[PDB]
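Data first, discussion second: the structure below is written as structure tokens.
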There are 4 protein chains.
Amino acid sequence: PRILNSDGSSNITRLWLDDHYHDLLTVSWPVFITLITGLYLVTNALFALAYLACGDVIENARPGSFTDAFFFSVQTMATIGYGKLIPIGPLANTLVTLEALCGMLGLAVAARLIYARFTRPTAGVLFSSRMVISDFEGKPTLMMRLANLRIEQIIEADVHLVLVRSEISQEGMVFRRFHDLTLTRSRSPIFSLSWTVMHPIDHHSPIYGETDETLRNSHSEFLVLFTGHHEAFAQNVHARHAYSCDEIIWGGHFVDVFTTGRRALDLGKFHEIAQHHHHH
Amino acid sequence: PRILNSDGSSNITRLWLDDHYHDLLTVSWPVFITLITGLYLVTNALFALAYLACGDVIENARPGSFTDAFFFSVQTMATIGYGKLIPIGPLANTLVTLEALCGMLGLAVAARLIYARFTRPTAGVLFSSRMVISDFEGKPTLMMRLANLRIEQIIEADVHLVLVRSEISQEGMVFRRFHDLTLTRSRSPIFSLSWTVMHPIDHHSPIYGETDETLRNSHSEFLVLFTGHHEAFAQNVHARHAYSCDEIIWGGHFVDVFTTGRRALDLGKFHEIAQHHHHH
Amino acid sequence: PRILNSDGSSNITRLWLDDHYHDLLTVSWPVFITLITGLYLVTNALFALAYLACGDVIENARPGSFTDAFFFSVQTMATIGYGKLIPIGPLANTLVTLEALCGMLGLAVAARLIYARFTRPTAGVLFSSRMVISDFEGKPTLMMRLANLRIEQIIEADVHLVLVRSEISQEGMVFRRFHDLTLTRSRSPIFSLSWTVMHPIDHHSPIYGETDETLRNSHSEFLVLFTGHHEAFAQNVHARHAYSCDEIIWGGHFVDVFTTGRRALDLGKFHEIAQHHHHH
Amino acid sequence: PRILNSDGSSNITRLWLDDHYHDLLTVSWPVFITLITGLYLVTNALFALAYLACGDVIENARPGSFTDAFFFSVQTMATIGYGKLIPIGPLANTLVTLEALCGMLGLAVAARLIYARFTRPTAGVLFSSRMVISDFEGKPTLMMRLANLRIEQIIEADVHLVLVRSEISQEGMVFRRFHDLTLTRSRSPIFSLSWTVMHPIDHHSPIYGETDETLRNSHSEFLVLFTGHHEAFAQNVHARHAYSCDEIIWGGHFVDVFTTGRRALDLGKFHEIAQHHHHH
Ligand SMILES: [Cl-]
Ligand SMILES: [Cl-]
Ligand SMILES: [K+]
Ligand SMILES: [K+]
Ligand SMILES: [K+]
Ligand SMILES: [K+]
Ligand SMILES: [K+]
């Protein structure tokens, strides 16, 4: 199987309030809403019971009634204060002091969690479906390409092309090792349209003299990581992708995406790869 | 035409709620306000209809009246609760529980979007109108300069001078390639007033022995990117600019901006470039 | 004793509102809550006294009563406004203008402090209990390992292995010096499961020809720092750890954690270290 | 005079709502409060006038009275809604819809500006009062030192020592140039107590064979920049300082600050510099 999925995430399987902030960001929206709606009603229900424990302390409430106690809580906590249900004495007015404070502080935090979850940036970067190993500038070169899917530019953009493969030590240790493949240009200070990433395969490159045969044997994989500062979000963005030997087009050439000055960019041609065809 | 505009942005033309966070930051203020004002009234209108669906559940409302239902919603959602229009029974008080929560959470988020849009930092950096190619320290050197337009300093400031030009491969591939021009000083840990950026043209420089003639031929362009941590905003800032061959003053020398100790800085002289004039 | 504790923090002992923001983040939750609850009641108590200083300016209050004045403040500050206690005249309505503003601005800030304290990211990274000095790729190599304790990946992850030891200058100055040990791979662009960090001990390494004997003599310590961008938090995370000579297993080999494709990762084996046993 | 003050800021003198976000962060607290208090009253005053323009639309208001109109605004904007002054008809209830929204959005933003200004981190770093040029490891070395003034550590801490001095080009151009002095250790991944920063003066150092005489002549200055990630704030912090020739103690040696294991750190000795005294 694939050690790395095509989105860069790993295949491998792993083996209450300890990691609260992580879980409140990663848990699904249905759970998250429920969880907030849970705390909301539970806190009002606990405050209501305290109002009833004081005695008949809500001006137009039914004596010993939770419903009335509960709704007087949501009016105090939300700071609506219609004025039909109003507190009586020092205990009911102290609890109001405490509940108005709980309500103001608490909900403000729940809403910044909602915002945190909602204001997540995404690098609108599109990775080419395949990689090509063709001769460029008199040297076989491993290539792939990225494109921005938005008008806005990406500042100090850098890319990492990593070979991940099985190896055998000088002693006899069989381990998977990551190689960070040296690229002609790893940083593009302003990435706005398209970028073909090239790794010239030389006597220093870990894939020197390596054929499709030998790449499949070491179960070689190529993991790509793009990172850059987005202008639209004014935040740093990241994007990642992973390829296998089945996703390398030996001899393939990427088709030009820039048309016509009046210059254009067709993202149809983005995954288009040219190839010479030998005689049958 | 110009591949890069003078502000660094590219010329080239590209070819509902999928990219919500990006669009809510990039859409214009008139659209943004409308969009928030839209949701505001639409949510109150949907809550109003639910109050009417329960029956005569608003204490001083006209029966079957939306206006009354609607304004009781904006008083509940905004948590004003005047007390003339007050809820009756369990359904109207449940909807209030839900609407007070919707109103508190929702508006808090809309206001942090307003803040996000409003609290954007700008590197108050001014790029010189032209570049000069003059002999400095016994070597022709490509220069340009930046100035800070505020009192506050910029920490860990770095600049990238990138040559972008048409090239032909050893095979015959005609492609545009970016060169990151090596500068005498790419980082200024504390940038506060002015910085002349120099690229000494040597046998390693991509513009070695290159004249205005040959630079226009490869439709050469120079893209500059400034980045640094601003003290005033306590955030990182960035600024960018682009030049063409028409914006290079061969033999030009930048005029000194620092006057008189009692030292000064005249930003008039900032774009002023000295030049020798040959006999006619 | 240990110059560095096992969590990386130093042993050494050091020798009102000057550092407010730091202290409001570092002070304990019991102090922090008290401090907020303090300001809350103190501000309402100061506003109450001003209402009493105006005269009988609260519609259904007992004349000269602080309790009534105080609760009318918490209803104004929290913006509950039940309507039983309502202001009378220009002074009571001006103070309301001022208190509603104080209450809105103040509590909003107290809640973002609560959020700041609550939304702290933690690199769920587990450092191996020991380090090993075994021959890997025909060179004795100092190793240790890290593991991620969450599904979510860590982007642009880097690790620093620092030797900290007593030294004597060419003059005769006895000082403690930190060496940043060169690692085969200091950056893992995508760290998701496990990473064995290796420092090949060569004629350039500060621990060349160094035995347990000589390492204890210079009271050598090894400090590890992990840093990376977390996907779950969408923030940068950091983690650190420190070892002594008693925590180095000479000849030790880390046990493989990756089982079986159907690949797994047992974190039991994570601290497991294999060792050859000489004949007695 | 001093080109750079001792806090790193430059001496040199420079020569409505264009830079709003910068000015709202840099303007003084008295101006800032006034500015917010300004907008607050001005917005309520503009809303009041609109309520009066509708006619007698406030239930218990005096007809044609601004005071009453104004206070009904602050009760609507702050969302207090006591209920004595309540809106009448569609125009007064529409304006309430608009003002409750203006009040909720507006104040939320004003409070995040208050927070932004208040939650500024400071690197509690103390720079030594002087620098020393003494022989360390058989080479004259320019040194200075930093200390942390808090328990909490500073992660990925880096320091820049920059020589700033007057120079003359191979042509005859007299310019001030910054040299970034190469340090034995520019990065301390974990800075918690003290760090002596050393620049070994070698045939590559810009201050090679340079005496106090020649350093004063080129009006040499030394600018130091410290940057690092603070644990307490969970943010990056920075600190800077500048020295002149009058602040260099030729032959000086920094006194040890670490006492006694039971290790200590006396910050009294921090500025203490030892010196040999020649015979008179
Ligand atoms: Cl916020
Ligand atoms: Cl925030
Ligand atoms: K309210
Ligand atoms: K409110
Ligand atoms: K109310
Ligand atoms: K209210
Ligand atoms: K009311």
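These residue numbers are counts, starting from 1, taken along the chain as shown.
The backbone N, Cα and C atoms fix where each Cβ goes, and this holds for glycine too.
According to Swiss-Prot, the mutagenesis experiment A:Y21 to F (Swiss-Prot position 38) carries the annotation: Decreases channel activity. Just so you know, the Cβ of A:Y21 (mutagenesis position) picks up 16 other Cβ atoms within 10 Å once every protein chain is counted.
Non-local neighbourhood of A:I58 (mutagenesis position): A:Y51, A:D68, A:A69, A:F72, A:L85, A:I86, A:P87, A:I88, A:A92, each in the same chain, at least six residues away, with C-beta under 8 Å from its C-beta. Under its mutagenesis entries, Swiss-Prot includes A:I58 to S (Swiss-Prot position 75) with the note: Increased channel conductance.
The secondary structure of A:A61 (mutagenesis position), as reduced to three states from DSSP, is coil rather than helix or strand. Swiss-Prot lists A:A61 to P (Swiss-Prot position 78) among its mutagenesis entries, and the accompanying note reads: Increased channel conductance.
Recorded in Swiss-Prot as a mutagenesis result, A:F71 to L (Swiss-Prot position 88) carries the remark: Strongly increased channel conductance due to defective gating. For A:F71 (mutagenesis position), the count of additional Cβ atoms within 10 Å of its Cβ stands at 26 [all protein chains shown].
According to Swiss-Prot, the mutagenesis experiment A:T76 to I (Swiss-Prot position 93) carries the annotation: Increased channel conductance. Note on A:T76 (mutagenesis position): other Cβ atoms within 10 Å of its Cβ, all shown chains, come to 31.
With a threshold of 8 Å between Cβ atoms, none of the mutagenesis positions A:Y21, A:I58, A:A61, A:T76 neighbour chain B. Note: none of the mutagenesis positions A:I58, A:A61, A:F71 has a C-beta at a distance under 8 Å from a chain C C-beta.
Here 3 residues go unmodelled in the deposited structure, bounded by A:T260 on one side and A:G261 on the other; the Cα atoms of these bounding residues are 6 Å apart.
Of the candidate mutagenesis positions, A:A61, A:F71, A:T76, the one lying closest to A:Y21 (mutagenesis position) when CA atoms are compared is A:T76.
No coordinates are deposited for the 6 residues that fall between A:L15 and A:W16. The C-alpha atoms bordering this gap are 18 Å apart. In the three-state DSSP classification, A:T76 (mutagenesis position) falls within a helix. In three-state terms derived from DSSP, A:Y21 (mutagenesis position) belongs to a helical segment.
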